[PDB]
Amino acid sequence: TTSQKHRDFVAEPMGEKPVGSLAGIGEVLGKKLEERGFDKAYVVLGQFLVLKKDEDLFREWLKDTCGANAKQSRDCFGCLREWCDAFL
Amino acid sequence: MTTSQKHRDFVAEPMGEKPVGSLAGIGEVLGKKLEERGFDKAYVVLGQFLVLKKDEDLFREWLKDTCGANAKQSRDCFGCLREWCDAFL
């Protein structure tokens, strides 16, 4: 199942939404992503796409980059995957 | 309209699973070199465009380094991705 945060993200183009609009990305993860250059949601989408939507590699990259746990990275992957199914 | 028809066709609709050669500026020669480096679908190149925060200088140099694109090819590819994003992202 899904959070409302997920459903809100997948419902519409992301535009310039901050990285914190992604399901799974809370205040702490968002800071660390911003610290490393991923300040907008679309930059994380960029990494998802460069990695050819590979779940294992994206979730591992997120853990290595901002410390996401398994639930957080599951949530973030799922929200980007569903967004892409609707808009890409 | 000074863009190519090929630009117009790409920016008119979501890209889905389109191959990299659907991008403006990406002919068969550049497209093969991109595919050999793992950039086989247009959305993978979109991904690089986005990871570079849509920066023209960085993206155009990355394209040159990765497939040998010249100035016009890299401008066309960048402009096609930028307009696609303005329409759909």
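Since chain A takes its numbers from Swiss-Prot, the residues it shows come out as 2-89.
Just so it is clear, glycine is given a Cβ too, placed from its N, Cα and C backbone atoms.
Feature list (source: Swiss-Prot):
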type	residues	note
MUTAGEN	A:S4 to D	75% cytoplasmic localization
MUTAGEN	A:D9 to A	Reduces binding to dsDNA, LEMD3/MAN1 and histone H1/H3. Reduced interaction with PARP1
MUTAGEN	A:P14 to A	No effect on LEMD3/MAN1 and enhances histone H1/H3 binding
DOMAIN	A:20-35	domain 'HhH'
MUTAGEN	A:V29 to A	No effect on histone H1/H3 binding
MUTAGEN	A:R37 to E	Reduces LEMD3/MAN1 binding
MUTAGEN	A:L46 to E	Complete loss of dsDNA, histone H1/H3 and LEMD3/MAN1 binding
MUTAGEN	A:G47 to E	Abolishes homodimerization, preventing ability to cross-bridge DNA. Abolished ability to mediate nuclear membrane reformation at the end of mitosis. Abolished ability to outcompete CGAS for DNA-binding, leading to innate immune activation. Complete loss of EMD, histone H1/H3 and LEMD3/MAN1 binding
MUTAGEN	A:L50 to K	Fails to promote HIV-1 genome integration
MUTAGEN	A:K64 to E	Enhances histone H1/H3 binding
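Known features from Swiss-Prot, placed on the structure.
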residue : record               : DSSP (3 states)
A:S4    : mutagenesis position : coil
A:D9    : mutagenesis position : helix
A:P14   : mutagenesis position : coil
A:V29   : mutagenesis position : helix
A:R37   : mutagenesis position : coil
A:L46   : mutagenesis position : helix
A:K64   : mutagenesis position : helix
Proximal to chain B - mutagenesis positions among A:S4, A:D9, A:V29, A:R37, A:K64, CB under 8 Å: none
Among A:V29, A:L50, the most crowded of the mutagenesis positions [Cβ within 10 Å]: A:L50
Alpha-carbon distance [A:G47 (mutagenesis position); A:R37 (mutagenesis position)] in Å: 14
A:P14 (mutagenesis position) to A:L46 (mutagenesis position) - Cα separation in whole Å: 12
Largest tally of Cβ atoms lying within 10 Å of a Cβ, found at which of the mutagenesis positions A:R37, A:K64: A:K64
The one of A:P14, A:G47 whose CB sees the fewest other CB atoms within 10 Å, among these mutagenesis positions: A:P14
Fewest other Cβ within 10 angstroms of its own Cβ, chosen from the mutagenesis positions A:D9, A:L46: A:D9
Minimum Cα separation from A:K64 (mutagenesis position), reported as the residue among mutagenesis positions A:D9, A:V29, A:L46, A:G47 that achieves it: A:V29
Protein Cβ atoms within 10 Å of A:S4 (mutagenesis position), excluding its own: 13
Among A:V29, A:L46, A:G47, A:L50, which are recorded as mutagenesis positions, the nearest neighbour of A:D9 (mutagenesis position) by Cα: A:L46
